[PDB]
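Q: My questions all concern the structure below.
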Protein chains: 2
Amino acid sequence: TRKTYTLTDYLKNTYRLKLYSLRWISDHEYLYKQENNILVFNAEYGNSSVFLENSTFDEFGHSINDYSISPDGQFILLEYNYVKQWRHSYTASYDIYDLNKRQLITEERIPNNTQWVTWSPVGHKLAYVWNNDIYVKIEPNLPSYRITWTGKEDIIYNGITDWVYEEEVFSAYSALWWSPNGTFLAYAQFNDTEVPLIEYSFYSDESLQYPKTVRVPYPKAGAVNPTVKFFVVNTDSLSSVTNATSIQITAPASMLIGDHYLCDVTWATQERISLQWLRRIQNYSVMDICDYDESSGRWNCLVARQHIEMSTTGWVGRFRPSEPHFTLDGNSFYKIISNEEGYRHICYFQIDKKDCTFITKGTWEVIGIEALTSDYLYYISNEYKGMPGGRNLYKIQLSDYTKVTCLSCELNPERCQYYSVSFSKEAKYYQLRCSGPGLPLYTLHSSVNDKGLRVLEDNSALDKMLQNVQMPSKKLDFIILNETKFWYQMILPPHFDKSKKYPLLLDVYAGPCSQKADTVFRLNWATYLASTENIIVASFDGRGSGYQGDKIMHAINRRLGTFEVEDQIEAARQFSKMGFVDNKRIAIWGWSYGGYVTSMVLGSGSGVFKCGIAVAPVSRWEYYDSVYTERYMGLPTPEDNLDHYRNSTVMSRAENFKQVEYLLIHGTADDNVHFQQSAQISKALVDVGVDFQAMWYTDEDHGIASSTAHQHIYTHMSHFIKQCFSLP
Amino acid sequence: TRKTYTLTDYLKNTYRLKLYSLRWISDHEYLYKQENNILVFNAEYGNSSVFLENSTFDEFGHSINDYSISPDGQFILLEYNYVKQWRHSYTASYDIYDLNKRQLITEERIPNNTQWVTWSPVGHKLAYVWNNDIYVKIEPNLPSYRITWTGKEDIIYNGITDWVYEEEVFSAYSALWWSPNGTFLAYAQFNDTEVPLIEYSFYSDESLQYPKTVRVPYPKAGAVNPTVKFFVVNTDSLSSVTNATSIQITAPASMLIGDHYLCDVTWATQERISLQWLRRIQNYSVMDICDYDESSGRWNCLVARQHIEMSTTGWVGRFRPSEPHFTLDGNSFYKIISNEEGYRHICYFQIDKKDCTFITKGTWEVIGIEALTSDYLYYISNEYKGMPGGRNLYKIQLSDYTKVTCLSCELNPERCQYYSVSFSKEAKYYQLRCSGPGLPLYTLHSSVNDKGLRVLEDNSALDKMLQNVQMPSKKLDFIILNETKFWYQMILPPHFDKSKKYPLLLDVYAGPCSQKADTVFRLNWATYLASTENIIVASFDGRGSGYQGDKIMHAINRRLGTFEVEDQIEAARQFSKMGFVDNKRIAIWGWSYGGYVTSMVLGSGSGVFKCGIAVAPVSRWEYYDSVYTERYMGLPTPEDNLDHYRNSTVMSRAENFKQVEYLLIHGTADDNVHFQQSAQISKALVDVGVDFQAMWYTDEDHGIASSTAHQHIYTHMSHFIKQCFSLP
Ligand SMILES: *[C@@H]1O[C@H](CO)[C@@H](O[C@@H]2O[C@H](CO)[C@@H](O)[C@H](O)[C@H]2NC(C)=O)[C@H](O)[C@H]1NC(C)=O
Ligand SMILES: *[C@@H]1O[C@H](CO)[C@@H](O[C@@H]2O[C@H](CO)[C@@H](O)[C@H](O)[C@H]2NC(C)=O)[C@H](O)[C@H]1NC(C)=O
Ligand SMILES: *[C@@H]1O[C@H](CO)[C@@H](O[C@@H]2O[C@H](CO)[C@@H](O)[C@H](O)[C@H]2NC(C)=O)[C@H](O)[C@H]1NC(C)=O
Ligand SMILES: *[C@@H]1O[C@H](CO)[C@@H](O[C@@H]2O[C@H](CO)[C@@H](O)[C@H](O)[C@H]2NC(C)=O)[C@H](O)[C@H]1NC(C)=O
Ligand SMILES: *[C@@H]1O[C@H](CO)[C@@H](O[C@@H]2O[C@H](CO)[C@@H](O)[C@H](O)[C@H]2NC(C)=O)[C@H](O)[C@H]1NC(C)=O
Ligand SMILES: *[C@@H]1O[C@H](CO)[C@@H](O[C@@H]2O[C@H](CO)[C@@H](O)[C@H](O)[C@H]2NC(C)=O)[C@H](O)[C@H]1NC(C)=O
Ligand SMILES: *[C@@H]1O[C@H](CO)[C@@H](O[C@@H]2O[C@H](CO)[C@@H](O)[C@H](O)[C@H]2NC(C)=O)[C@H](O)[C@H]1NC(C)=O
Ligand SMILES: N[C@H]1C[C@@H](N2Cc3nn4cccnc4c3C2)CO[C@@H]1c1cc(F)ccc1F
Ligand SMILES: N[C@H]1C[C@@H](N2Cc3nn4cccnc4c3C2)CO[C@@H]1c1cc(F)ccc1F
Ligand SMILES: *[C@@H]1O[C@H](CO)[C@@H](O)[C@H](O)[C@H]1NC(C)=O
Ligand SMILES: *[C@@H]1O[C@H](CO)[C@@H](O)[C@H](O)[C@H]1NC(C)=O
Ligand SMILES: *[C@@H]1O[C@H](CO)[C@@H](O)[C@H](O)[C@H]1NC(C)=O
Ligand SMILES: *[C@@H]1O[C@H](CO)[C@@H](O)[C@H](O)[C@H]1NC(C)=O
Ligand code: NA
């Protein structure tokens, strides 16, 4: 008999997916690493040369974590001494290498403890942030110009985000934005003076005698938020004036009446910038479009160019208002917004007209706009076959909206139903990346004729390996509840037999705009559970889930911990009725939001689930951060939504855990969902006399992603599931 | 078919030991609390009167925690609003009730949040500490005189101890000592300015949005220690208009040359005080004897009255240098010290002579001196039947040391082998307290002819209830290692059948001077495990254990985590070869020091133990406090004992946990053994890929003693042991 996909296979990566990560450096060349050499490829013909020999930095004396070539090709920025901070942020050292002199720059180096660095989009200017202030270098070997003087650790952040803006607003650490040709540098400044601190212990190596207390400005729901200001500096003036003026652009009056956020910054032209602002009550946003006034040196935002985006049924955007994509002249833009039926589609705006024109429509959604040329807009959607969990690339003719071509749908329809794309600098070529349901496939295409040029990586080596393995299958389908389709997937054991009763594990996330039923190919823990342990691993996208319109997504508005929890319970009941599930052996697990839902389900008293595992769960919404929580829950005040905040805790359900086996797991240095959240769950369970299993992971954060802890946690959870299901 | 002693019996206190806690108020009367009344008893005849009616405080408006009657009987101090701090420390509110005029005192009340209060030993003066400063009240209704003005939270402590002096030196929060008639008040002042702080999170009620960070001055091994000064104030010459003058008594030069401690304060007469000082290297101590000089108003300690106590094989004293017991005139004293054979015996000293005379001798030890008259000294020892785990009361004729009479040995030798005693004011009467091997027995005696006056409490009610329960028995015996006998006990299941094989749990503590093999009767977790689950629960006293001389106790000097760990393995090895032990089911558990030993044993690679449980273990001596750790280990410096600090950690043994099942448990608010210690164990186990079981207890301290956590931990451990032993 062929072997199975075992736990050790998962944990040791024996069966590896190959990727093809390229970096476009122009409209027709890309960089690609191969055998630690950086090669440069010609896209049209597929030929290559060595861009940088892998021997180049043998004598560097440090392992180089990443590199970044200046847009003009003249320099390479070398990143080393890399230390992770939060999801996106990190600390590192940097050196610059002159590619023409084939020489390292030893003068006026980027300092130690630099927080962020970026090249200008053209040429080779650098902007970096060090000790919370912005610096610009016009040339890599010359002195820096200081841009801000207010930077203060944990208090004032210039050009980088604080914790909550990084995690919840920008999905990025950087808070600066070069203008398209590099003349201007726009940046945000955050003031956390009165934001309360989360404090937790970090134990470090065993040599550390006293634990360190980590202290981070972190606004929990309803707490004082960071305030924000926006500035633009002319970097071309730096070498001519002693201290160049940062010109502030103020938020509109409709935002200044209360707490608000800066949520998007997008340059439209060399002298026009768009800013979107969001009210703390996140159902109202405003875009200003601001023009540089050459005679006054100021930036002015005409109210005739201001665009309002609001929601009557929920919050604005999927996780925030969408970004605009400006036409070359900057006088019009395209933006994904929810149409009158609640489906997200592409709308076309003139900058000084308030009514836009939808250029796509239907009962499906546009996921993202990927490229815009003078003649075509390229976008990704889930239109194809009415499958919300598929993704394909489309092209729409700007002179005639009835001409829409699917570029990816029929390329390999059995193997490939989930695409992303990477366009060259002026969209002359594109790389398609298919990620399922078959093995991933990376291909290169020419935009002039939409012809396939070549296969970049087809994963045939892996395909060969998997031939000798009893792999599970995946089923993606829907059930109908109240005349609405709700999608599910199942990872099914090899030789699945519909006449047998299998144990079922419900793998849950179920956060707002989540999607756990899709066409993506994964090699993960579920692969082992199905393949080796003969467990069915199911996931369900119920109310609150994304990419299916606002009626579904906004069903949980102001009501987290209700329908999305109920719909997972109902999903399990529906799976029992399918006839191949052992009703005595249904379990549930999740991480993060999934841990909250899992815990809520286990505490519901439904009687459906024998056991479950919550990893780093939210337990009480007042413990989680303001920006995410309030987006869905409003404010925890008597005037707003306090009663539901208080009604949706895990702790209030502690008595019902007497009916289940529960394993609670949390990293002690989780900066995101504080260990506090599980500390309060455990205390509530202790207080009502409920036995349960627990595991803390010393100095692990929300990812529990260190190599040893990752292997440990999946090993511990595997034991627990097997015990619950009486598997030897 | 009668019941067993169940887990719920242990957790719910079904079978209660009755006490007889009295408080002597004179040579012939004592107070006893009965049905919320306070009675006064006549010792000679056993008749009583009501001293204070329960009903007196019916409309008090607060729950009264405790009471303290002034020595002259005129006043009662009422303690309420009790808030626990560490092992001994707490704050509370106090009111004083006048017993003669039958009224609460409303003038000049003791403030809220008072840290310590005590009556003078004669009359009804009060001293109290509030906000770290000392106050004295001459009369309950009159204003306090402020004695100290330097008190500062976490920095300067007047009249109360800091964390480490409380836990490790004085076993008390108070650092006030009244002279015998109340004229003088001596006190210590602690200065923790440069002592580092342990910091840890406290989660509190679910309502608390942000966790609190608790910060406590706590010197870990080798860290900066608190400094100490000692003062005496005359309370008879206090003034309303002038600040009180405190006279300092400075430590001897032999102490002032480096770090040191104040370790004992004992008044000898109305005008003579003795102080003992201990070097930070705790093998050298000095007693000063200081006399009040009425013409200078100063305290002088003559060098000819200094007494040095040192140890060549270890540290001084069992846990600290022993207390002196002065004669009526204060010109001589008796003190327990280690003799030339290493056995602790009573030495008689003249205050101005260097050599003392031992008045007892032999291969057994004196446990404590209990009372002293002009004709007799009364002490407790383990001499009887050469059993180190038994305790009896003796008297020795001071005119003829060959005349020693056992006063408790033969009273009831089958029921009673472990005594303590409480003498009346001038030793005219004594209460004997038998705590095993039978049910506790409380009796009253008169010293003149050692008459056994009456039985105060015989627990005949409990005896009656226990007749209908299948109770375990206790075997106390010894094994011979390298020609030394070492004692053990086994809690044996009911109907013990030596032809059957029982699983065995080794219950371990094994700290320096510990004794876990004794004749004490206990109703505890082991009782349930033996009675209901048929597990033998054994304990063993090996090298490092107490009450058997320094050759045994000092064997672990400078070497914690060696012989005491080895000796537990050897005992289990020997138990495993007895015909009634199943060698496939041997487990080990312990708490605190016992958790360290358990962990070290399970990490030894001995293969003897299937599983074990460590509750709040020490894992690395550098993490524990200076005073305890350094007593046994010296300083963690390269020139002292650093190498041994470094190879005595649990973490270094992680790989050896591969072949055992381990459950690790720790309270997150443990101020004593910081959660840090277990956090480092878990990380080390994770790092070598060893699976284990864990449980944290939110906001529990070293005792894990709140009602709900206590029930939960023993429930969780019981499941673990039963699973390990395949018991239903
Ligand atoms: C891929 O091949 C092309 C064409 O052969 C190379 O482009 C140049 O071709 C000219 C012919 O006029 C040669 O003289 C040079 O060798 C090439 N110049 C440069 C700057 O590349 C091209 O080099 C190849 N691309 C890569 C990345 O190697
Ligand atoms: C960040 O915000 C704080 C307000 O929270 C500002 O601090 C105030 O500044 C004024 C001076 O203009 C002082 O008079 C106030 O006392 C300060 N308030 C507090 C609460 O500290 C601070 O100026 C801001 N910093 C920047 C660079 O904008
Ligand atoms: C460059 O200009 C900025 C803005 O005018 C200066 O920042 C001010 O500095 C002064 C005193 O050092 C403060 O009182 C102001 O509150 C600051 N304003 C801002 C916006 O930061 C900065 O100090 C100047 N740098 C130099 C070298 O002159
Ligand atoms: C980048 O764009 C900027 C902004 O339009 C250009 O700067 C202007 O250049 C024109 C010259 O044609 C001048 O009249 C203006 O005074 C400049 N304005 C400012 C604010 O600097 C700039 O020339 C462009 N840079 C490059 C390299 O093409
Ligand atoms: C308690 O101890 C500290 C020393 O730790 C004494 O404080 C001062 O020590 C600093 C070092 O922190 C020196 O600057 C001074 O010499 C010390 N003070 C003085 C006045 O010299 C502190 O004074 C002590 N406090 C008490 C009340 O005894
Ligand atoms: C407590 O003992 C003290 C100290 O011996 C006594 O105080 C002395 O009393 C006599 C009066 O007979 C004076 O001559 C001394 O000057 C006192 N000494 C001091 C230091 O005050 C005191 O009498 C005793 N107190 C009681 C209540 O008996
Ligand atoms: C108290 O203990 C210390 C530590 O064991 C003894 O220290 C001496 O100094 C170092 C150890 O730190 C060694 O080099 C010496 O050999 C130690 N002396 C010995 C072994 O005699 C110190 O001697 C002890 N004090 C007493 C009174 O015994
Ligand atoms: N902090 C959130 C961010 C959330 N989003 C995913 C995502 N996809 N996406 C696409 C475009 C823009 N933004 C986003 C986000 C941000 C994922 O859950 C996180 C989270 C939620 C909890 F309740 C608890 C812990 C968490 F880590
Ligand atoms: N801090 C010590 C104190 C020690 N006690 C002191 C003391 N004085 N004393 C007088 C007569 C009889 N017994 C004692 C003891 C026992 C008990 O262990 C405690 C302990 C040891 C650890 F390794 C870890 C945590 C602990 F809490
Ligand atoms: C924004 O939300 C609040 C609370 O739900 C509501 O009162 C307000 O009307 C909303 N705004 C819009 C535009 O619907
Ligand atoms: C007990 O009895 C004696 C003698 O009868 C009596 O005078 C004395 O006051 C009594 N003591 C108490 C405390 O009742
Ligand atoms: C103790 O606190 C209570 C409650 O505020 C207050 O009424 C009382 O005056 C306080 N007692 C003293 C002695 O200050
Ligand atoms: C007593 O000492 C304190 C603190 O040094 C001072 O403030 C106070 O005024 C003094 N009182 C008298 C009466 O000297
Ligand atoms: Na009698």
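Going by Swiss-Prot, the residues shown for chain A are 39-766, listed in order.
Keep in mind that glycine also has a Cβ here, set from the backbone N, Cα and C atoms.
Pulled these features from Swiss-Prot for this protein:
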{"type": "MUTAGEN", "residues": "A:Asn85 to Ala", "note": "Does not inhibit dipeptidyl peptidase activity, interaction with ADA and homodimer formation"}
{"type": "MUTAGEN", "residues": "A:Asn92 to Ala", "note": "Does not inhibit dipeptidyl peptidase activity, interaction with ADA and homodimer formation"}
{"type": "MUTAGEN", "residues": "A:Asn150 to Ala", "note": "Does not inhibit dipeptidyl peptidase activity, interaction with ADA and homodimer formation"}
{"type": "MUTAGEN", "residues": "A:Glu205 to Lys", "note": "Inhibits dipeptidyl peptidase activity"}
{"type": "MUTAGEN", "residues": "A:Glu206 to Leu", "note": "Inhibits dipeptidyl peptidase activity"}
{"type": "ACT_SITE", "residues": "A:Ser630", "note": "active site, charge relay system"}
{"type": "ACT_SITE", "residues": "A:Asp708", "note": "active site, charge relay system"}
{"type": "ACT_SITE", "residues": "A:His740", "note": "active site, charge relay system"}
{"type": "MUTAGEN", "residues": "A:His750 to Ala", "note": "Inhibits weakly homodimerization and dipeptidyl peptidase activity"}
{"type": "MUTAGEN", "residues": "A:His750 to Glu", "note": "Inhibits strongly homodimerization, dipeptidyl peptidase activity, interaction with CARD11 and T-cell costimulation activity"}
Q: C-alpha of A:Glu206 (mutagenesis position) to C-alpha of A:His740 (active site, charge relay system): distance in Å?
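A: Just about 15 Å between their Cα atoms.
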Q: At a CB cut-off of under 8 A, do any of the recorded positions A:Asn85, A:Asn150, A:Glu205, A:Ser630, A:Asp708, A:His750 come close to chain B? List them or say none.
A: A:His750
Q: CB neighbours of A:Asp708 (active site, charge relay system) within 10 A?
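A: 22, counting other Cβ atoms within 10 Å of A:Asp708 (active site, charge relay system).
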Q: Round to a whole number and give the Cα-to-Cα distance in Å for the pair A:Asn150 (mutagenesis position) and A:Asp708 (active site, charge relay system).
A: 26
Q: Which one is it, among the recorded positions A:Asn85, A:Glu205, A:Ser630, A:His740, that lies nearest to A:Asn92 (mutagenesis position) by Cα separation?
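A: Among A:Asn85, A:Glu205, A:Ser630, A:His740, A:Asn85.
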Q: Measuring Cβ to any atom of ligand 1 with a strict under-6 Å cutoff, which of the recorded positions A:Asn85, A:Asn150, A:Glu206, A:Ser630, A:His740 qualify?
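A: Checking each Cβ against ligand 1, the ones under 6 Å are A:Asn85.
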Q: Around A:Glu205 (mutagenesis position), which residues of its chain at least 6 apart sit with Cβ under 8 Å of its Cβ?
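A: Those within reach of A:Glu205 (mutagenesis position), by Cβ under 8 Å and sequence separation of 6 or more, are A:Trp124, A:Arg125, A:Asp663, A:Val665, A:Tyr666, A:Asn710.
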Q: Sort A:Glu206 (mutagenesis position) into helix, strand or coil using the DSSP assignment.
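A: Looking at the DSSP assignment, A:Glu206 (mutagenesis position) belongs to a helix.
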Q: Closest of the recorded positions to A:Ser630 (active site, charge relay system), Cα to Cα, picking from A:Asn85, A:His740, A:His750?
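A: Spatially nearest to A:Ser630 (active site, charge relay system) by Cα position is A:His740.
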Q: So what sits near A:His750 (mutagenesis position) in its own chain, CB-to-CB under 8 Å and at least six residues off in sequence?
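A: When sequence neighbours closer than 6 are ignored, A:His750 (mutagenesis position) has A:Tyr735 within Cβ distance under 8 Å.
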Q: Validating a neighbour-count step here. Other CB atoms within 10 A of the CB of A:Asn92 (mutagenesis position): how many?
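A: I count 13 other Cβ atoms within 10 Å of it.
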Q: Return the residue, from the listed mutagenesis positions A:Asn85, A:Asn150, with the maximum count of other C-beta atoms within 10 angstroms of its C-beta.
A: A:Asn150
Q: Write out the long-range same-chain contacts of A:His740 (active site, charge relay system), meaning residues 6 or more apart in sequence whose Cβ is under 8 Å from its Cβ.
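A: Within the chain, A:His740 (active site, charge relay system) has Cβ neighbours under 8 Å at A:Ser630, A:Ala654, A:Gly705, A:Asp708, A:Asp709, A:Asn710, A:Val711.
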Q: Around A:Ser630 (active site, charge relay system), how many other CB atoms lie within 10 A of its CB?
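A: Taking all protein chains shown, A:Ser630 (active site, charge relay system) has 19 Cβ neighbours within 10 Å.
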Q: What recorded positions among A:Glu205, A:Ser630, A:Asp708 have a C-beta sitting less than 6 Å from any atom of ligand 8?
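A: Within range of ligand 8: A:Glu205, A:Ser630.
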